[PDB]
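Shown next, in structure tokens, is the structure this report addresses.
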Amino acid sequence: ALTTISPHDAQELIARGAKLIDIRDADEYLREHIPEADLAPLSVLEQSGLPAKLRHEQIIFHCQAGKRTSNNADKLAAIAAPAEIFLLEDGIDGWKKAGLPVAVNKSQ
């Protein structure tokens, strides 16, 4: 059920078996994204919905900072089900703060 977790807790959940869906934009993830995540912008979800591969038993949603995650949790909770859904603390900004890996080409 829609619950909120720390910027590091998500990592362990994905390791145990959860997932990370990126709802920001498709073009933005092309540059610098997370390896644990895939990609699934809201634009696609609102249209076709969740793909049969990004439907792990439990998943988590994150944005740039989070102004669009909990914001549509109402419908997102439906589109994503059957499976569990959670919201990130400060989106991907927290992923960087946590010192977690990313698909970048340099340290910054």
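We number chain A the same way Swiss-Prot does; the residues here are 2-109, in that order.
Even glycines carry a Cβ here, placed using N, Cα and C.
Residues or ranges marked as domain 'Rhodanese' in Swiss-Prot (evidence: sequence analysis): 15-105.
Taking the Cβ of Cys64 (mutagenesis position) as centre and 10 Å as the limit, one finds 21 other Cβ atoms among all the protein chains shown. According to its DSSP assignment, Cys64 (mutagenesis position) is coil. For the published mutagenesis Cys64 to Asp, Swiss-Prot gives the following note: Unable to bind sulfur. Cannot be S-nitrosylated; when associated with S-159.
Taken from Swiss-Prot, the feature active site, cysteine persulfide intermediate covers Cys64, and the record attributes it to experimental evidence.
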